[PDB]
Amino acid sequence: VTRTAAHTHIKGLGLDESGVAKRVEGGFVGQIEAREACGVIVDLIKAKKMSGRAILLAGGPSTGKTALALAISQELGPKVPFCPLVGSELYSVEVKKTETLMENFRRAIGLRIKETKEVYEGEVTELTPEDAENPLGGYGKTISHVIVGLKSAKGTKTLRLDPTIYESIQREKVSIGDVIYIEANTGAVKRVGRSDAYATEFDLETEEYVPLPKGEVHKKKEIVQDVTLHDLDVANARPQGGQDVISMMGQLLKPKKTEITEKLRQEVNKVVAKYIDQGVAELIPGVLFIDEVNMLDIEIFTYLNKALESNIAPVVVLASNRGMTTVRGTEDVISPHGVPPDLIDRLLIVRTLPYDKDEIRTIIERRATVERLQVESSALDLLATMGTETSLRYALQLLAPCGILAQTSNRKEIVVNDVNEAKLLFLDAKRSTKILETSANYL
Amino acid sequence: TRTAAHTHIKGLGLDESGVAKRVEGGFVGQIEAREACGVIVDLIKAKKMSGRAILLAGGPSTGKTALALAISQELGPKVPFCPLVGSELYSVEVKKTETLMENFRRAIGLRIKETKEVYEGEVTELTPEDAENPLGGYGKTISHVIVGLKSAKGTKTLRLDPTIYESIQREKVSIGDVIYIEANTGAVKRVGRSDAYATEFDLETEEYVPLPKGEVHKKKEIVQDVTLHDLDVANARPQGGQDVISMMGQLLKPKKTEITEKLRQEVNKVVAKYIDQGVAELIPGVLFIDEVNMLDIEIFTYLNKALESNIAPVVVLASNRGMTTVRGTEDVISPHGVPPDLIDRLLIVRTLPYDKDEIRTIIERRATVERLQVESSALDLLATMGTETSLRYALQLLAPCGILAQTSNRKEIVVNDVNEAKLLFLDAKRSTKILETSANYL
Amino acid sequence: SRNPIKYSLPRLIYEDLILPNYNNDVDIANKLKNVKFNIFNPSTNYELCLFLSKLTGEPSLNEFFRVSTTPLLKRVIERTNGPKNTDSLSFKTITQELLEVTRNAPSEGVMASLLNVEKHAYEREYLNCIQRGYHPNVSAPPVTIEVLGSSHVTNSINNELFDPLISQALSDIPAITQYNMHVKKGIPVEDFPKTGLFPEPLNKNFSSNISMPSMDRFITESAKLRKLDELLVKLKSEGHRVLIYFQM
Amino acid sequence: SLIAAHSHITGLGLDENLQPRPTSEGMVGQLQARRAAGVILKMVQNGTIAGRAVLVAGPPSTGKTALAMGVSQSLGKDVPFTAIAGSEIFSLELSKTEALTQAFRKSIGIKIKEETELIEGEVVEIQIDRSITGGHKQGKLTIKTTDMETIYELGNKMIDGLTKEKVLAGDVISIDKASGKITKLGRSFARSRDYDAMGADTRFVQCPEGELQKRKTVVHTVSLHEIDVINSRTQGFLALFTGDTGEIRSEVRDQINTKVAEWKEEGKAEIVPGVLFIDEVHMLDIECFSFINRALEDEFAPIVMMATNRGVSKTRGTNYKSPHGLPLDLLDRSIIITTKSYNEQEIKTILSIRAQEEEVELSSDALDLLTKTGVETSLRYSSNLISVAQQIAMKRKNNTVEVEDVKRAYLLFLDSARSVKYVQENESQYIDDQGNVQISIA
Ligand SMILES: Nc1ncnc2c1ncn2[C@@H]1O[C@H](COP(=O)(O)OP(=O)(O)O)[C@@H](O)[C@H]1O
Ligand SMILES: Nc1ncnc2c1ncn2[C@@H]1O[C@H](COP(=O)(O)OP(=O)(O)O)[C@@H](O)[C@H]1O
Ligand SMILES: Nc1ncnc2c1ncn2[C@@H]1O[C@H](COP(=O)(O)OP(=O)(O)O)[C@@H](O)[C@H]1O
């Protein structure tokens, strides 16, 4: 029916109205203090008043660090922007890692804008261009104006254009009897399609036929747009959508990230502030989640020390699973979690404890009832023994071969013999390492 | 004539269905190495195998490169052969894996036969005539075009499609020009003007190609040979188009790009479809990389991956190392600088070093190829020099002896000339000895 | 349309650093570096021009100086395939010889089918009937420049941003306008301005970033209408008559 | 086609209850590994879940890529299968995460249904109206069948397709409405008066009868990386083949995911998962493993199976040794399939099926000697000896490989250990690790 991939049994933190975490809610088992801290920073983000506040999820493997990040992402909803990231993302071959970090910082600051649009739409009735006196005079255009007759429901207008809007209009290859959509904000036009007032069954151009647009030709409509600040920086860095030379030429060069200057960010922030102060725009800060923060080298941490002190900084969530590991890019600096102490002083470390055997068993129960599999209680106890003996993830990823070996024997339930056969077929890390030690030629 | 460390070898020199005879084809000695190269040449001539790698090894100055060049001469000039150095894979425009795949595709050849119906010759009379019922509102409503052609013992006028006259106007065709006409497309093109109209003007840019021979109408079965990499770079870059991007990229630097596997799959399936039609014939060749020990281990891993493909040609590798660490890694000891996983995928051929008589015959053959005359005593002294210092040092010290002989107005090389050449030019051992015994930073 | 970001500039920089006047030597240095000391000048480097014309086989020895003194887009637009003499060092490649034959070759030909695998992939996977998935979020014009009290700045900005040769290159002349220039004014086709250099988009859907409300998204978001359209196809195929009653 | 290493493997050789036969579909032995491969084939074919990492661990020359190729053959058509090596991730135009994201998104397939219309009929009148420059094009198309005459209207691409493959108003054509393909079936009118310029020999097809316009529902398969590159920029269809897809932004990827989910919710498109096979995954940085550890936790992730011939060795980009060359956090979220070495009988069946693959007949005692030399040396050496022994076999002009031919092939071509032993008593002739060598023989 659906598709599940190591997740989607988590719907949220599952807290009460007072912030106290229930034991089994939202697909979570245990981690009561971690879920309470995640709820506290959920209320901090929903307060929408703080900038440059960061937490660090510390713990072993298979303890629920990334699951907590998906939980806060689901608890905030899709309205607040969430930017998942990995420590290996920032090493780009087209721009420096500082610029990639700043772009991902600006990609977590959303913006809601109620934008008005001037729209001229209707069915094209006439199309008559007037020529110039000297078309080969070097300067000037070939034509002077273009008369367009637009007719919609209960309205009919005659439009006299410049050459410039007509270049974009004839770029779409419109004709007589096609309904168009002249957006007067950017000058961009859209060929809506053929009209069904004329014939339909005599075309070879796989066309679509739309009726006459309701209302008058000239319109002013309100559109609610949800953009980020990084999209504004990108759109001003590589400008497209105007009716000039560079706006054409920007859509045909190969896309490439550039080092966005700080002056452009100031100008974007100034016009965003004047949008908010007019009552038009609304600022929605979000979360930048960086999984495996220990993969970063020392220079990105050094720039993070400044970027967490900026005034439009988002809330950053880091996850690490190192005890006492030297930071990459250095030789002698030994630091907790692979995170240097000058940024660790700015963090708020949240500890994530491991699980007990009963927690393993009920996590296996939840993953069996999410993956649409029915298991016996003896096989459930055997898989709890797997989780407490080898790994939690090894017991998690052995449900589906057990189900398939049950289905190939024409059965729905899973028995202990199925788990024994799945033991015989598939190995774990410990048994593979054990067969790697007593090996003939590097097995 | 020019000789450059080679060109005295013309193939391997094997007799029919048997051993390699002793002094034939410019080769002496290395009988089993010549047998291995000959049976590999026969395997490639069978055109049944793909992804078969062979590595031939031995000391320096033994003839691995000579054996590879003999393989290339024995295959012929039609089957492709791509010589390569292992250092050339490290390109700073595109990743080295794509460069290795490009040189993999460069050694696969195609034999495409086609029949072309053509019309050619001078234009004697060209006029498009109006139709019997001219349509109103238009000028020159053409029904068909009459164009006269003239060649050597050939003259024919013919009817034409009216749309061809637009291409005639595009091509600037008049009376006296020579026009190439292909049958099924139209698509006129102009070669020039006939030689009878050469001297009509004092100053003229226009070339005057002579009037073509044969009849105006002929059908010649042409055969075009192309490699698969040429098809890849033709299909990858855009064709003749009217966009500004294509003519912009024509004027800019042709930067190499990462050719995807999708284009290779499409090219191989359309080539297979044309092979099943009996038109095109696929010919696999030889990709030869000498000094294979200088490949980095990622390139070795891709060689391990890509030797298993359906279209990988025969790869010939040469190296001179023994127990030497592979480049890119620090803690393995491997024969010939090649990792053992790749070593298990190839066949290893030994090349034995030479003796006094083989050095004598090599020196005599290179003296006769260079059109130089040498005495027997000078031949024996050169053999002793080659035994004592290096075979290649006796190879390099042949032309200076000839120059010093012709400076003395002699057509013969004497032992005094080679003594003067030995005094003037030093080998590696004497240079190392003069480096060890000098404290002046020699 | 104007960009909201306004980059103000003083007048003095424009008058004393870009525009030539009596107190500076922008024009004199431009003439010195582009005209007099140019290595492609035939008045001073005729030997080099003769060498390069022997190499490339160009009929005009002034063409290299013309190429080196004009911008790239102007070089792209009026590039004309003039004839080159065969007694030259310029050659034909193997790839150019494959490309030149297959310009007007039809289908079911060996060279044409082997040289057009991308169009076969285009028509094989139905690429002219696929909806557009991605549209940009923010679209902006280039940053405007204002200089308080200089019409020359506005004229130069309007000349660069709305270049008539470039804009006529990037679109077409209307057909009736071409008719009026051709036979009602005597202008031949060769002296027409270059037109239609804008590339064709992939679909009609990809030609613009404005997406209409999808009728399919309108019908599929209500499941009652989905079941109604499921039954109405076989109801119409049955050749039937149907009444539907509503309240709203 | 040509004969490759994994040419003889067509399938997995399994029953209904996933029990492997001892000799079926080109695979012999390896019963537990083939049963686990059947389990992973069924879990890919179910499509219920996503993002499971699989190890294929074992020694070299055991059948790891053989098992991957068997999984690919048993997967059938219409399912994507991206097989890459480890070295292709490191590129100068792409980051390692971008290359791995492209390799992830190439393996997830979108099957889209489409409603097309096939129009086949004998054409009657073709009116084409083009402007003076030839840019603007419009016109009318009059086609007919036996029972229905219907005129149409032509778009620009319709006229460009009609200008190619020249229609002469009486040739029966077939037009696909949604694909835009114009196929001339042949000529039915048999025109008498013709301008003799073309080499037209069009087939006499009949005029079609019945309905002119026929509705048809087709399905075409595309993957997520293709839609990403197409929606990335203006000319992304060229970037399909040139590979000039440089670091597609995250906004494009999330909008494509949203649009693909919207296509799934309307029933227009369905999602099929596939297999991403990473051969020699130990040739990867810790950055790649750290990216994989999170990219496997996404919804749009394929089933990844990776192979490793390495033991407990150093992970790249770090200073510690790890089991199978992979860090323990990646080994936690993966399931290991351990492949075992072969006995004499499995090697005998492998050599017999390879000799049957190359259509080379082997004697019984010759096959016994080949099994013995595949037991003492590696398997791949005795497998590669077969083709050269066959070449020596018709070099003796007999079509049966004897003991003398395979003995001559064993003498002529050497193993790894024989080459190591032959070098190790002749270390002076080869260049050592320090670069010292003795080129002179005396
Ligand atoms: N409290 C929990 N309830 C249910 N499942 C959990 C819980 N904690 C962890 N898991 C499971 O354990 C696995 C590891 O969690 P994740 O945070 O993604 O990686 P890690 O814990 O190694 O950082 C996940 O697949 C998740 O489904
Ligand atoms: N068997 C041979 N017969 C004749 N000349 C040979 C033979 N082997 C090598 N040579 C000559 O020795 C020269 C150098 O040999 P080369 O192939 O460079 O050695 P290596 O294979 O070590 O690089 C070549 O110019 C070649 O002509
Ligand atoms: N069970 C098998 N069935 C078919 N071929 C096999 C089998 N085992 C090994 N081979 C052959 O042996 C060779 C080595 O296989 P390979 O996949 O390279 O091993 P590894 O797992 O070490 O990569 C392959 O070319 C394959 O054709």
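Quick note: numbers on chain D are straight from Swiss-Prot, i.e. 18-459, in order.
The deposited model was determined using electron microscopy, 3.3 Å.
Cβ from N, Cα, C; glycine included.
Taken from Swiss-Prot as is:
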BINDING   D:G75, D:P76, D:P77, D:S78, D:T79, D:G80, D:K81, D:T82  ATP binding site
MUTAGEN   D:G80 to A  Growth defect at 37 degrees Celsius
MUTAGEN   D:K81 to A  Defect in snoRNA accumulation. Growth defect at 37 degrees Celsius
MUTAGEN   D:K81 to R  Growth defect at 37 degrees Celsius
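Positions of Swiss-Prot features highlighted on the structure.
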residue : record               : Cβ neighbours (10 Å)
D:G75   : ATP binding site     : 24
D:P76   : ATP binding site     : 18
D:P77   : ATP binding site     : 18
D:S78   : ATP binding site     : 20
D:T79   : ATP binding site     : 21
D:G80   : mutagenesis position : 25
D:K81   : mutagenesis position : 24
D:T82   : ATP binding site     : 22
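Not one of the recorded positions D:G75, D:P76, D:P77, D:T79, D:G80, D:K81 has a CB under 6 Å from ligand 2. Among the recorded positions D:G75, D:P76, D:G80, the ones with a Cβ under 8 Å from a Cβ of chain A are D:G75, D:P76. Same-chain residues that are not part of D:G75, D:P76, D:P77, D:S78, D:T79, D:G80, D:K81, D:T82 yet have a Cβ within 8 Å of the Cβ center of the ATP site turn out to be D:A83, D:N326, D:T356. Closeness to chain B is evaluated for the recorded positions D:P76, D:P77, D:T79, D:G80, D:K81, D:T82 by Cβ distance, with values under 8 Å counted; counted residues in sequence order are D:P77, D:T82.
Separation of the C-alpha atoms of D:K81 (mutagenesis position) and D:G75 (ATP binding site): 7 Å, rounded to the nearest whole number.
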